[PDB]
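**Student:** Mind looking over this structure? Questions follow.
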Amino acid sequence: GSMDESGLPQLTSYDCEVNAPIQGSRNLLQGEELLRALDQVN
Amino acid sequence: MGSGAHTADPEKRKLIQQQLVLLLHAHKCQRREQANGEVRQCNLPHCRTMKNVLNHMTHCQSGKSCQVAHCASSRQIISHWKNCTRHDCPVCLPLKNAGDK
Ligand SMILES: [Zn+2]
Ligand SMILES: [Zn+2]
Ligand SMILES: [Zn+2]
C-alpha cells in the first residue's frame, strides 16, 4: 500500500482549499512562475 | 462528491500560516545566500525542506495528481495567496493584514 513517509507536517488538497481556496480555475504560478510570481511583493 | 460535511478548523490556520511564511522565507532565504556568496545551510529544517519541495514543484507539471504531498499541497498554498483577490482571505489577512486602508 502507498504509505509514503514524511516528517514535515503535510496537508491535503482539501485542508488547503478549505482554509484558503483559489476560487476555482487553477492559479497562474506553478513551477518556475511560482518563483517569478512569489517575488511580486506589492 | 466528498463526504458532504464541509469541515473547517481554524486551529489549523496557524499551520497554514507557517507554511506560507516558511515558503515566503525559503523564497527569500535562497535569495539571501546569493547576496552573501557561498553560505552554509541556514539552521531551519523548514526552509531547507521547502527548498527541496520547491525544486520539485518546479518540475511537477502534474500538480494535485503528483507523487508528493508537499508538492501539490504547497502548490495550492502559494497559488491561493496570489490568486486571492477581493475576498475574505483568512490566511493572507493575519499574515499581511491589508485591505481596508
Ligand atoms: Zn532558511
Ligand atoms: Zn510533485
Ligand atoms: Zn488568500
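Chain A is numbered as in Swiss-Prot; shown residues: 785-826, in order.
Method of determination (from the header): solution NMR.
Backbone N, Cα and C atoms are what each Cβ position is placed from, and that goes for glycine too.
These came from Swiss-Prot, pasted as-is:
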MUTAGEN   A:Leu795 to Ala  Inhibits interaction with EP300 and transactivation activity
MUTAGEN   A:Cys800 to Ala  Blocks increase in transcriptional activation caused by nitrosylation
MUTAGEN   A:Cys800 to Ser  Abolishes hypoxia-inducible transcriptional activation of ctaD
MUTAGEN   A:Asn803 to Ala  Recruits CREBBP. No enhancement of CREBBP by Clioquinol in the presence of FIH1. No change in nuclear location nor on repression of transcriptional activity in the presence of histone deacetylase inhibitor
**Student:** Could you give the Cα-Cα distance between A:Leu795 (mutagenesis position) and A:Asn803 (mutagenesis position), in whole Å?
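**Tutor:** That separation, Cα to Cα, works out to 11 Å.
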**Student:** Near the Cβ of A:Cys800 (mutagenesis position), how many other Cβ atoms are there if near means within 10 Å?
**Tutor:** 23
**Student:** At a 10 Å cut-off from the C-beta of A:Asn803 (mutagenesis position), count the other C-beta atoms across all protein chains.
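**Tutor:** Its Cβ shell of radius 10 Å holds 21 other Cβ atoms.
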**Student:** Looking only at DSSP and grouping its letters into three states, which state does A:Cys800 (mutagenesis position) belong to?
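**Tutor:** Reduced to three states, the DSSP call for A:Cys800 (mutagenesis position) is helix.
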